[PDB]
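**Q** So that we are looking at the same thing, I have put the structure below in C-alpha cells.
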Amino acid sequence: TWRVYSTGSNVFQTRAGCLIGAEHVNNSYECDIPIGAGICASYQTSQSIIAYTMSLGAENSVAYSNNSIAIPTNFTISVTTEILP
Amino acid sequence: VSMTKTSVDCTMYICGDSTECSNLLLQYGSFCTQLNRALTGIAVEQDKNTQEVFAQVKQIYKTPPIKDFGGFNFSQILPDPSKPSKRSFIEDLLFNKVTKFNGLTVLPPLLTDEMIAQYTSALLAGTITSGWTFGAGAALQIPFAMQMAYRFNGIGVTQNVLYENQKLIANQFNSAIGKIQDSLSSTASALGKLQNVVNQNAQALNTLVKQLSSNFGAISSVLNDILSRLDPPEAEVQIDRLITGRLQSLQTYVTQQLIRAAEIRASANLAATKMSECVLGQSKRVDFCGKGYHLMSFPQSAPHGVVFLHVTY
Amino acid sequence: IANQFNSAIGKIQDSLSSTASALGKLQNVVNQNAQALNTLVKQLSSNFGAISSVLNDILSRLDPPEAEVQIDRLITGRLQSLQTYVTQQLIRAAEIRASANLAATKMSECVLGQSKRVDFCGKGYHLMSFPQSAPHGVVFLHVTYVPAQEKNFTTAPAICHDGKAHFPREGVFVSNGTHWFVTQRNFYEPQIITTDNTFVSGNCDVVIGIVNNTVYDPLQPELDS
C-alpha cells in the first residue's frame, strides 16, 4: 500500500530490476551492499544512497624487457589470523 | 564452480491468487518461512564460490604492448580489445558449447561475464610477466626465457636443457595450444561436466510445474473450480487435500536442492585450491596439476565453471 | 626480526579487542542452532486443521468417536516438523565435518611442520604457525615472510669468458652498469663471480642473449706465492 517513494526523478533501470530512491553516479568504488549484475549501493556524502558499477581494484601495470630484473632488498614479517569451526 | 540461483514463492505456488486458500495456509505454521530461508542461503553461497576462485588478487595487471616472450606465442589465450566482448579465442569456443509465470523466478548473478574475464586477463598477465612472485608479495619482472629455468630446476632438470633447446620447446608449445582448438571444436562431449549442472536443475523445475495437474484425491486441479461448484461448508475439505499435496512437493524440491548445493560447494573449494597451487606457483604433488612433472598452468573462463590448462613434462 | 615479531602480535591484541566482526564464522554456528530449536517449539501452537491446539482441549470436550479424528490431524502435523528438523541438522553436520578435516589438516602441516603449498598456511612464504583455543572452533596465527622494497637491475642468462659458457648455480646475474655479480632471488647480496658459483657447459654460440665478462680464478694469488 506504500507509494511514497514513487515521486520520481530518482529512477534508474538495472538488469536485476529497477532501483528507486537512489541516485546514479559515474564513478567506481569498492561496494559493500550487493544488488545484482555489477550494480552496488553505498552511503556517501546531506548524505544519500548512491549506486555505481563495482570496481575490480586499482590498475597496476608492470615493466617487461629482455634485460630487466627485480631483486628485493628488504623484508617485513606479518602475522595473520584464520578462524575455522 | 557455481550454480544458477532461483526463488520460489510459497503462497503463489499453492494458492492461485485466491483469498480462500490463504486463510487455510496460516494454520500450518511457519512452513512458508523455512522454504524462503533455505533458498536465500543457497543464492548467497553461489555468489561466494565465484570470489574464492577468481578473486585471488586485488591488483589488475595488464599485458605489455610488445609481445617479446622468447619465441612463445600467447595469441590464443590473451583477450581481444577490438571485439565488444573482452574474451580470448578459446573462451569464445567454450561459450558456444553449452545450452515461468507460476511464482518461479531466476535471480541474476552479481559478477557478470565481463568482470570474470577481467580476472582471468589479470592472472594471465601475472603468470607470464611476474611468474610466481605476484602471489607472495609485489610484482617482480622476470623474462619468460628465465622463468622456465627455475621451473626446470623444480623438477630436477638443469638449466642447460632449456637454453640450448629454445627453438624446440617453443615449437612444441605453440603446436600444443593449436591442438586444443581442433579437439574442442570437433568433439562436443568434452564439456559434459558443465552440462550436467544445467540439465539436472531444469528437471527439478519442470517437476514442480507438472505436479500442479495432480488431483491428490480431490475433484479437480483448479482452485477456482472447487470454489465455484461447492459450498464453503464442503469446499474446505478438497482444499485440504490440495494444500497437503503441494506442500510435500515443495519440501522435496528444497531438500534435493540442498544436497546438490553441497557438491558444488565441495567442487568450488577444490577449484580454489588449484587456482593457487597450480597457477600462482609450482606444485610438487603427483596427479594434482596434470599428469607428469607440472611446470605452469593457465586459467580460462567458462559458464558456471572454470577450465584449466596445464603444461607438463 | 625479533622486533618485528613482537610488534606483530601486539597488533592482534588491539584488533581482537576493538571489534567483534572477526569471529563471524563462529557466530553463525550458534545462531543457526538457536533459530532451529526456536522454530521447533513454536509449531506446537498451530492447529494443522484440527479444532484446537491443546491435546487436553480436545480430550476434555469431545467424544472418543470424534477424538481419534482431531488427534490424527495433530500427530501428522507434528511429525513433519520433526522430520524437517532432523534432516536439516543432518546436512549441517556435513558442513562441520568438512571444516573439522580441514582444521586437522592444517594442524599437521602448518603447525607440526612447514608446508611448501602456496596460499595454504597464509599469504606468502610460511615460516611458523601457533594454534589457539576458541569456543567451538580453532584460531591459527600464521607467521609469514613478505618482501617489501624492490630495486631494478640489468640481468643476463649466462656468460662466457674464454669460449666456455658459464651458467649460474644458485641465483641469477645482476649488473649495476659497470660490473656483474651473483645474487639470490629473495635477497640482494652482491658477490664476485668465481668457479664455486658457476657451472660450465659447452660453448657460448648457442645461448641467446649472452654477454661477455671475466670469471675470477681463486688459484691466482696462491700459486704465485
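Residue numbering for chain B follows Swiss-Prot, covering 729-827, 854-1067 in order.
Per deposition record, electron microscopy, 3.4 Å.
Backbone N, Cα and C define each Cβ position, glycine as well.
Pasting the feature list from Swiss-Prot:
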type	residues	note
VARIANT	B:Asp796 to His	In strain: B.1.1.318
VARIANT	B:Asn969 to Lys	In strain: Omicron/BA.1, Omicron/BA.2, Omicron/BA.2.12.1, Omicron/BA.2.75, Omicron/BA.4, Omicron/BA.5, Omicron/BQ.1.1, Omicron/XBB.1.5, Omicron/EG.5.1
VARIANT	B:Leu981 to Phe	In strain: Omicron/BA.1
VARIANT	B:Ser982 to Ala	In strain: Alpha/B.1.1.7
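Just tell me what is around each of these and how deep it sits.
**A** Cβ neighbour count for B:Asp796 (variant position): 13 (other Cβ atoms within 10 Å of its Cβ, all protein chains included). Secondary structure at B:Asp796 (variant position), taken from DSSP and collapsed to helix, strand or coil, is coil.
The Cβ of B:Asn969 (variant position) lies under 8 Å from the Cβ of B:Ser975, each of these being in the same chain and 6 or more residues away along the sequence.
Cβ neighbour count for B:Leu981 (variant position): 16 (other Cβ atoms within 10 Å of its Cβ, all protein chains included).
Sequence-distant neighbours of B:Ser982 (variant position) (same chain, six or more apart, CB under 8 Å from its CB) are absent.
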**Q** I need the CA-to-CA distance for B:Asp796 (variant position) versus B:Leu981 (variant position), whole Å please.
**A** 77
**Q** Applying an 8 Å Cβ threshold (strictly under) against chain A, tell me which of the variant positions B:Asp796, B:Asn969, B:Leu981, B:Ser982 fall inside, in sequence order.
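**A** Going by the Cβ criterion (under 8 Å to chain A), the qualifying variant positions are B:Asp796.
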